[PDB]
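Novice: Below is one structure. I have some questions about it.
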Amino acid sequence: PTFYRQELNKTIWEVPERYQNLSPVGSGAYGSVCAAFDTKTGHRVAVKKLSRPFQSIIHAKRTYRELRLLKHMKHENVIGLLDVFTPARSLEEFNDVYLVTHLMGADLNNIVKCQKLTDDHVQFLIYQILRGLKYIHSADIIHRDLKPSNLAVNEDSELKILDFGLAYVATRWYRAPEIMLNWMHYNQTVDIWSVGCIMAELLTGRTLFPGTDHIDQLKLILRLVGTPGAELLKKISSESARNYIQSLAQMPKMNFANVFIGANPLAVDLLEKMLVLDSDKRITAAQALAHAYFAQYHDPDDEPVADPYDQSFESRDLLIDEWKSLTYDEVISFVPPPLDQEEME
Ligand SMILES: Nc1nccc(-c2c(-c3ccc(F)cc3)ncn2C2CCNCC2)n1
Ligand SMILES: NS(=O)(=O)c1ccc(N2C(=O)CCC2=O)nc1
Ligand SMILES: N[C@@]12C[C@H]3C[C@@H](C1)C[C@](O)(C3)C2
Ligand SMILES: [Ca+2]
Ligand SMILES: [Ca+2]
Ligand SMILES: [Ca+2]
Ligand SMILES: [Ca+2]
């Protein structure tokens, strides 16, 4: 294929003639993104150029990690790959990686709406997040930083999770307490806390826990969910942190029906099951999909799990050129999916 060069975001992109009319649509993890027209299929796509993918061992392994992850993800509510390309003609020339996915116009902060979101629409948005989470969690992949800006949404409110399984001032307002505070253990339900925070905000229009720092955020959290028991202190290594939490005046759990006034009682019930400090008591994604709040959308035949995902590479320290060669192998071996991968139920 013939490549052309175009300066976008103050740097040269080199892309196949197949992709036309590139225009910038923001930064992504470790890269920047342009919308484009795929002349082969007439579809709109998003192309991410990775930033300095082989600058160091940190960049090189994260490049491999992201390409391996996205090549594995085949779910309608999870970002996956239509294409991956490089202008390089050989490994010796290889220094740039571009990832292609279906174009999604917005993020959840941008969701098209008429004054306020109906409950039916909130159900659909949260349902899709949970369906995507069930899939990634089934491959032992956790997001860890799920938030509205990591949910890509199109013009028909179809949603995909992105920037999962990876790793500028980020918002911490949606992070699970065990993540924000570096507790010693956690599980996949860190992401369910984030879903609760997102859903709460879709129902009220206001951030659930808009803390100014981690201590302020923890205090806002404890006002809703109540003071934790001593069992939770087991999870916290720092004595000063444990002493602080233990020293706080006791607070009762709030009745969520008094917080989310006028909400669907099923929405309130689901929030009570997600916004639990005890991550071992938190509802899982698969359990949440069966909750009556989603009754009009739930379809067990269309809530699939993932194929097994081999992450053994994560424990390995390899040289930069080894990560680079492995990444090149993954570029060259990529098989584009069929354009139409779905059938009537
Ligand atoms: N508009 C759009 N549509 C789909 C995805 C993205 C995208 C990607 C991305 C990931 C993988 C890939 F192969 C191609 C693109 N990374 C960040 N974003 C956007 C997510 C919403 N805020 C702007 C950046 N952007
Ligand atoms: N935080 S609040 O008191 O401003 C507030 C705002 C909005 C709401 N709410 C509605 O109106 C419908 C569902 C819902 O949760 N509840 C509380
Ligand atoms: N946004 C909130 C939700 C709960 C009631 C009120 C407003 C105090 C708070 O700490 C808990 C934060
Ligand atoms: Ca169906
Ligand atoms: Ca079809
Ligand atoms: Ca479709
Ligand atoms: Ca069926």
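Residues 6-172, 182-359, in that order, are what chain A shows, numbered as in Swiss-Prot.
Method of determination (from the header): X-ray crystallography, 1.3 Å.
Using N, Cα and C of the backbone, Cβ positions are placed for all residues, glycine too.
Per Swiss-Prot, ATP binding site is recorded for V30, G31, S32, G33, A34, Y35, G36, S37, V38, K53. Annotation comment: Swiss-Prot describes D168 as active site, proton acceptor, evidence class sequence analysis. Looking at Swiss-Prot, the entry for mutagenesis of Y182 to F says: Phosphorylation blocked.
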Novice: By a simple count of other Cβ atoms within 10 Å, which of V30, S32, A34, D168, the recorded positions in the record, is least packed?
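Specialist: Least crowded of the recorded positions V30, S32, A34, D168, by Cβ count within 10 Å, is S32.
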Novice: With a 10 Å radius around each C-beta, find which of these recorded positions (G36, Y182) has the fewest other C-beta atoms nearby.
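Specialist: Comparing Cβ neighbours within 10 Å for the recorded positions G36, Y182, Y182 has the fewest.
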Novice: Within 10 Å of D168 (active site, proton acceptor) (Cα-Cα), which of the binding-site residues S32, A34, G36, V38?
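Specialist: Within 10 Å of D168 (active site, proton acceptor): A34.
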Novice: Taking the Cβ of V38 (ATP binding site) as the centre, how many other Cβ atoms fall within a 10 Å radius?
Specialist: 21
Novice: Given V30, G36, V38, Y182 as the recorded positions, which ones have a Cβ positioned under 6 Å from some atom of ligand 1?
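Specialist: With ligand 1 as the reference and 6 Å as the Cβ limit, the list reads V30, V38.
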Novice: Gap of 9 residues, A172 to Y182: Cα distance in Å, to the nearest whole number?
Specialist: 14
Novice: To the nearest whole angstrom, state the Cα distance for the pair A34 (ATP binding site) and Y182 (mutagenesis position).
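Specialist: Pair distance, Cα basis, whole Å: 11 Å.
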